[PDB]
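The block underneath contains the structure these notes are about, expressed in structure tokens.
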Number of protein chains: 2
Amino acid sequence: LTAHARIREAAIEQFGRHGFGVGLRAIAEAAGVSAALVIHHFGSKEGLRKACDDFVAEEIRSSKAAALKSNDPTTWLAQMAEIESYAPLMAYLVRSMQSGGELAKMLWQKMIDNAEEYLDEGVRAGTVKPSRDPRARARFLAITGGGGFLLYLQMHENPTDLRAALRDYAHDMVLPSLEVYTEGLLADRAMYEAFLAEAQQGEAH
Amino acid sequence: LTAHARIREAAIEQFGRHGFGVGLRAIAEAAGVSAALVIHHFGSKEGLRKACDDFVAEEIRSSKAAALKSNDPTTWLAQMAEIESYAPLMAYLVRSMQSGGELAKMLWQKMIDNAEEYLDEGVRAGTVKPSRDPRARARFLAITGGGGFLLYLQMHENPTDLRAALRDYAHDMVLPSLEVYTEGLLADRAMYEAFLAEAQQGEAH
């Protein structure tokens, strides 16, 4: 019960730090239990990777949806306090794209589905504007939002002190994002109108 | 004169397709000239990489600034027609982050500076809203915008048919981006206000 979780916590730290070829012996050890107990809980190395994948998607879906269902900003500020505590996750999350094995591709797909889900939750709660194509919107925001942070750390000073990186992202990125996501960027619907027209005619014939 | 350019064109295609360990012999050959002529124009393999870096930054700065200085949308639609023609560039551009040698880090930094420059140009032209921190805004938009597309191709069906990928990005991404950049995303300045306050007090003491 707490046993499942301690093992899962451990694997995320190990897959984060040392990658996937890491020792299940080290995993059991970090966890502080037998290698056998680990196999009973997760079946294979694969079964453990997915159990970590699944969990990562859920920890951020539950975190985003929380921030989006409340129009109480103190829950956001509080949330941004603990930003450094997501380092163990993110670490794992980056190994996933690097080790871009289809097990990884199946994750971003689930995270995308999770983005649609909670953006809609927030639309319903009134924190986020409704969209003309929420599915597309979710996709766009996940690719850029996520691919954004990925790029942020490759170019960071210390690409492994995820705690630092996350702090520096919060400093660097939070404010201008909120600006663009609250005010927009373009000055009029000029270009939006244009492209829409080019596509509604494209749909017509 | 056209000689400099034909060599530079060739290196971009070769560094794009086969990476940086590629043969300067192959470069000269693709270009259709002697290996010696190539060395006269570019000095070293390094001097040629920077001459390609420089050029890539400029081809998109001149392309973005063009779209931003005009409030004529036909120049955008026309620009999005030729989207597949940027494949040779982008290809090179992705090798750059992969081969994340500091020669690459010095490029994203220049591209960022170029983003500030032409976002401001567009602010001046009235196509883009002024910002509270244009520098931060430029950064954010470049990290996400670029890191976005990078992520887009890793997860694409055929991560090497850059012509296809660019077509699919235009299809997938263009419309929801314009939506978010024209309408914004958040429903009120609630969260913007909150964070600003948390930072203007932080600046105070």
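All residue numbers given for chain A refer to Swiss-Prot; the residues shown span 6-210 in order.
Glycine is treated like the rest: Cβ placed from N, Cα and C.
Features of the protein shown, as given by Swiss-Prot:
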- A:6-65: domain 'HTH tetR-type' (DOMAIN)
- A:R144 to A: Reduces DNA binding affinity and ligand binding (MUTAGEN)
- A:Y174 to A: Reduces DNA binding affinity and ligand binding (MUTAGEN)
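Remark: secondary structure over the domain 'HTH tetR-type' (A:6-65) totals 49 helix, 0 strand, 11 coil, with classes taken from DSSP. Summarising the environment of A:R144 (mutagenesis position), the number of other Cβ atoms within 10 Å of its Cβ, over all protein chains shown, is 18. When Cβ atoms from all protein chains are considered, those within 10 Å of A:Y174 (mutagenesis position) total 20, not counting its own. Annotation note: A:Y174 (mutagenesis position) sits in a helical segment as assigned by DSSP.
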